[PDB]
Amino acid sequence: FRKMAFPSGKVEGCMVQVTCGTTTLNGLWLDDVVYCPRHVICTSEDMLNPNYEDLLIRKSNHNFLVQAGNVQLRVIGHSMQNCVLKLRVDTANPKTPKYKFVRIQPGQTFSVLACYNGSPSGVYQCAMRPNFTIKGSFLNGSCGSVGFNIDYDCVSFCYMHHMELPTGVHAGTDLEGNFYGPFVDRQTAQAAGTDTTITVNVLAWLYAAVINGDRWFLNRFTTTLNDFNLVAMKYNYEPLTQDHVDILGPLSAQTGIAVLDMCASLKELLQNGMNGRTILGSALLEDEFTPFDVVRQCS
Amino acid sequence: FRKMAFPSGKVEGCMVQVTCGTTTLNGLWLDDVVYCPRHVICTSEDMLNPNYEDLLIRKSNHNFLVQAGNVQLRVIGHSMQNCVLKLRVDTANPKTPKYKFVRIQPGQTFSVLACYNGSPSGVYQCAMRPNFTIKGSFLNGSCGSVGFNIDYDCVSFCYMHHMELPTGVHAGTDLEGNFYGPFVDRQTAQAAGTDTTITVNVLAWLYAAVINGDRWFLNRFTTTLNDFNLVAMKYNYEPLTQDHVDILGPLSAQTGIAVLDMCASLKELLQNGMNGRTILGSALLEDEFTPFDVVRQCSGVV
Ligand SMILES: CC(C)(C)[C@H](NC(=O)C(F)(F)F)C(=O)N1C[C@H]2[C@@H]([C@H]1C(=O)N[C@H](C=N)C[C@@H]1CCNC1=O)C2(C)C
Ligand SMILES: CC(C)(C)[C@H](NC(=O)C(F)(F)F)C(=O)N1C[C@H]2[C@@H]([C@H]1C(=O)N[C@H](C=N)C[C@@H]1CCNC1=O)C2(C)C
């Protein structure tokens with residue numbers, strides 16, 4: 001049972017390089033617009049305390065160098081939408097897929113295509129954490145890499161990468177330029193809210209463990225939804241709603257384990273610990289598989 | 001530190017579907033040849049005990065339905081090479097990347113593009129285990145999905161998927177049709193052998209830890225390679241080869257920790273355990289990152 005990303009090719013054909021001065025990062029080229037993080041306009045010194053509207057008014061179209069592979073795209077217009085810059089170019093991208101911009105909910109997952117200098121580097125799956133950070137793998141020059149999901153050849157872009165917090169987690173925006181979380185695109189010490197664990201995802205993953213034949217954590221105890229939620233809150237787990245119970249329906253029907261029965265197992269896991277044992281090869285309870293991710297891989 | 005697959009676009013453009021009878025699986029379309037598992041020619045009853053040479057004699061070019069999407073590619077020739085079928089088609093794939101076929105060693109990792117009906121579905125990173133299985137995610141119809149690495153726009157194909165063993169792990173061939181491990185493409189009682197831990201990759205993981213400042217496990221001991229190999233096997237760890245010592249060269253140089261010093265550090269971990277501390281925030285020693293994977297992730301390769 002593996003974390004599985006979507007095939008990245010439809011996104012690869014959209015990645016370009018954007019340079020302003022000596023600051024270079026990635027952009028997303030859809031039709032005749034390139035989307036990229038607005039801090040491309042900052043000198044490394046500007047990033048310490050930027051006034052973006054002031055910085056942007058001092059730029060012309062010619063200050064932006066957009067490279068698609070070896071070919072330069074002429075910038076014929078620019079505007080800022082929140083923390084994203086939209087560069088109108090003189091060429092429409094022939095590989096533009098059917099796409100949508102979506103803002104995802106905490107606990108949902110997406111694939112990241114990490115890129116450097118407009119060139120794709122690697123692909124992996126992330127979840128939007130409850131504190132609105134992601135546990136990614138990004139280095140210098142990765143900004144403008146995007147997160148996405150793919151549904152019947154439609155790419156739903158949900159994340160553009162902007163920054164790494166001192167704890168090593170990552171923060172970014174939707175494609176309208178609005179940050180996930182209480183962060184700002186300024187080079188200054190920033191911390192996230194205390195994180196919490198995505199309960200419905202842990203349950204989905206326990207169902208995956210049972211499907212794959214691992215049942216040592218199961219029990220005969222029972223719990224009500226409210227009593228489970230009291231324990232979840234005590235252990236910094238997110239509340240489980242009735243909608244989550246409904247969403248876990250198919251996995252519950254497939255394994256014959258009632259949702260509240262799996263909740264009772266999780267409650268004892270939180271209260272007893274894992275006694276050094278593992279589940280699906282993991283020494284910790286995994287919360288980055290949604291119920292959808294689990295069904296898509298088991299079914 | 002996380003499992004990063006290669007971008008899959010160059011491989012997606014090569015995936016087709018191959019049907020013989022009612023059996024559909026995936027094929028790899030490079031230039032004017034489609035490569036696929038030979039059991040596409042079997043009926044469900046055939047797979048229980050197939051004679052591939054005679055079953056292939058009873059097939060002709062016009063028995064093979066090869067489709068890119070729903071577009072049929074006319075088959076103009078067929079041959080069998082080990083457990084792969086090679087179907088010559090009348091159209092050269094314009095999306096063919098620069099490519100090589102390679103046979104990998106246990107411990108080496110690769111990206112898998114899981115496909116169904118010729119349509120790519122997902123991508124993930126896999127390590128070839130010492131017992132010649134991969135811990136993959138493959139459902140019905142996944143056969144012919146491929147594994148690959150990339151280096152500077154050259155795709156090295158190393159795996160084609162054929163089967164699932166009862167423990168849930170997966171087995172297949174190189175692109176010349178030779179199985180990894182003792183497996184055969186027959187629906188017969190087969191089982192994965194006992195597995196071992198990939199020592200060279202654990203060591204790479206230890207170097208990755210050191211690079212990030214997590215180095216409590218660096219001890220004052222060293223060892224010889226032969227002494228280490230003999231002890232590691234008592235802990236179900238693979239012995240190191242000379243090639244393993246050399247592939248750890250770059251990480252040894254970057255950290256200044258000699259390979260045999262790191263072997264001595266790992267030996268102490270095996271002999272005394274962790275003692276309730278973690279490495280890279282884990283109580284388990286990870287063995288599915290190669291030394292190249294560590295450098296690839298810590299650098300910005302393409
Ligand atoms: C870690 C760094 C301290 C230097 C800083 N972080 C914080 O200032 C914080 F603490 F507020 F997060 C930070 O990320 N940036 C500083 C400057 C941009 C951003 C930045 O360099 N983005 C990179 C885009 N190519 C991706 C980074 C590089 C390392 N890994 C990544 O993911 C902006 C906020 C404008
Ligand atoms: C698990 C199955 C019992 C049915 C059987 N296994 C064993 O007979 C073993 F136990 F010996 F391995 C087995 O896999 N096959 C039987 C028959 C081919 C192969 C097969 O169906 N391949 C599928 C290709 N599309 C991929 C499979 C589907 C499930 N998950 C996968 O990956 C061949 C060996 C010729």
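Counting starts with 1 at the first residue shown.
We read in the header that X-ray crystallography, 1.5 Å was used to get this structure.
Using N, Cα and C of the backbone, Cβ positions are placed for all residues, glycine too.
Annotation source Swiss-Prot lists active site, for 3CL-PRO activity at B:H39 (among others), citing experimental evidence. A helical conformation is recorded for B:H39 (active site, for 3CL-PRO activity) in the three-state DSSP classification. Its Cβ placed at the centre, B:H39 (active site, for 3CL-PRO activity) has 23 other Cβ atoms within 10 Å.
Using a 10 Å Cβ-Cβ cutoff, B:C143 (active site, for 3CL-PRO activity) registers 25 neighbours. What Swiss-Prot records for B:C143 (among others) is active site, for 3CL-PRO activity, and it gives experimental evidence as the kind of evidence.
Here Swiss-Prot describes B:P130 to H (Swiss-Prot position 3395) as a natural variant; the accompanying note says: In strain: Omicron/BA.1, Omicron/BA.2, Omicron/BA.2.12.1, Omicron/BA.2.75, Omicron/BA.4, Omicron/BA.5, Omicron/BQ.1.1, Omicron/XBB.1.5, Omicron/EG.5.1. Taking a C-beta cut-off of under 8 Å and a sequence gap of six or more, B:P130 (variant position) has these contacts in its own chain: B:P106, B:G107, B:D195, B:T196, B:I198, B:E238.
In three-state terms derived from DSSP, B:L203 (variant position) belongs to a helical segment. Remark: B:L203 (variant position) has B:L248, B:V259, B:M262, B:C263, B:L266, B:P291 as non-local neighbours, by Cβ distance under 8 Å and separation of at least 6 in sequence. Here the residue is the original one, but Swiss-Prot notes a natural variant at this spot, B:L203 to V (Swiss-Prot position 3468): In strain: Zeta/P.2.
Ligand 2 lies under 6 Å from the Cβ of the following recorded positions, listed in sequence order from B:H39, B:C143, B:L203: B:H39, B:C143. Distance between Cα atoms for B:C143 (active site, for 3CL-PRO activity) and B:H39 (active site, for 3CL-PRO activity): 9 Å, as a whole number.
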